[PDB]
Amino acid sequence: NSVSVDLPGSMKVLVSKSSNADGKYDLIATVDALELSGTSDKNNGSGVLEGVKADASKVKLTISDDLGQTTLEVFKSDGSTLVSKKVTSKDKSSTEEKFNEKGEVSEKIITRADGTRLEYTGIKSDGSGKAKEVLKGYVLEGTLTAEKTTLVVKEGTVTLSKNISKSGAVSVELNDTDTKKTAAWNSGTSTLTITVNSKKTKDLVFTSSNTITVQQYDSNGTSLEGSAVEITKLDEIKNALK
């Protein structure tokens, strides 16, 4: 008979309890009402399963050898060109892509383990497109190029730009067309320090938890005061830029 195996991406696979004369195991799965089946030379639920959508599109589920990652793919009805691809990685983050008629990615949604998202849409053949970061309580909007994602918040004459490089490194800059506010970025602590009239006014920390905090300086412009406050809505980023 068969045993159920829990998979990344909210799926389950049934793997036969014993192998066949070829040494191989039967795999069955039901993914959103589609029955998928396959054969594997491993006994743990890893391998490849296949099926079709009601509209004849091919479907393939690939489970990595150690069960750490799953890939759910949809293809044209001949199986030749990708239509969509969802990869759930071992941290349980996911990347969901759609492809055009030439197999070129046209949309990429990244859902981080913490549930925040990067939404890349209207992606063109040069890897440029529109970009949105979806945080807890607010969204940041901007653009994508092959070099970086740039998300922009404007307040008065001040523009705050959060860059995410192609490698994933974050850097933040502030530009004031009136030259009252300036800011310096510390990559080590992911902190933007804003200065007005040669005194520090606030630190904006872009945390590894994908939040932003703001903390004011004392009127002396040198010591932090109080404690950092987590931003919960876009209005509060704008307030920090006033």
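We number chain A the way Swiss-Prot does; in order, the residues shown are 28-205, 210-273.
Each residue, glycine too, has its Cβ placed from N, Cα and C.
Listed in Swiss-Prot as a natural variant, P35 to S is described as follows: In strain: CA7. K39 to N appears in Swiss-Prot as a natural variant; the accompanying note says: In strain: PBre and 21343WI. According to Swiss-Prot, the naturally occurring change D59 to H is described as follows: In strain: 42373NY3. Natural sequence variation is annotated in Swiss-Prot for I90 to V, with the remark: In strain: CA8. One natural variant catalogued in Swiss-Prot, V114 to A, is accompanied by this note: In strain: PBre. One natural variant catalogued in Swiss-Prot, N127 to S, is accompanied by this note: In strain: CA8. While the structure shown retains the original residue, Swiss-Prot records the natural variant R144 to K with this note: In strain: 21343WI. For the natural variant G149 to E, Swiss-Prot gives this note: In strain: PBre and 42373NY3. The structure shown keeps the original residue. While the structure shown retains the original residue, Swiss-Prot records the natural variant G164 to S with this note: In strain: PBre.
Within 10 Å of the C-beta of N127 (variant position) there are 15 other C-beta atoms, taking all protein chains into account. Using CA atoms as reference points, the variant positions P35, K39, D59, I90, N127 were checked against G164 (variant position), and the closest is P35. Comparing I90 (variant position) with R144 (variant position), their Cα atoms are 24 Å apart once rounded. The Cβ of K39 has fewer other Cβ atoms within 10 Å than any other of the variant positions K39, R144. On a Cα basis, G149 (variant position) lies 33 Å away from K39 (variant position). Calculated from their C-alpha atoms, the gap between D59 (variant position) and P35 (variant position) amounts to 15 Å. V114 (variant position) has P35 nearby among the variant positions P35, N127, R144, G149, counting only those with a Cα within 10 angstroms of its own Cα. Under a cutoff of 8 A between CB atoms, and with a sequence separation of 6+ in the same chain, the neighbours of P35 (variant position) are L94, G95, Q96, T97, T115, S116, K117, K119. Across the structure, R144 (variant position) and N127 (variant position) are spaced 22 Å apart at their Cα atoms. Counted over every protein chain shown, other Cβ atoms within 10 Å are most numerous around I90 among the variant positions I90, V114. Within the same chain, the residues at least 6 positions away from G149 (variant position) whose Cβ sits under 8 Å from its Cβ are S133, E134, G156, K157, listed in sequence order.
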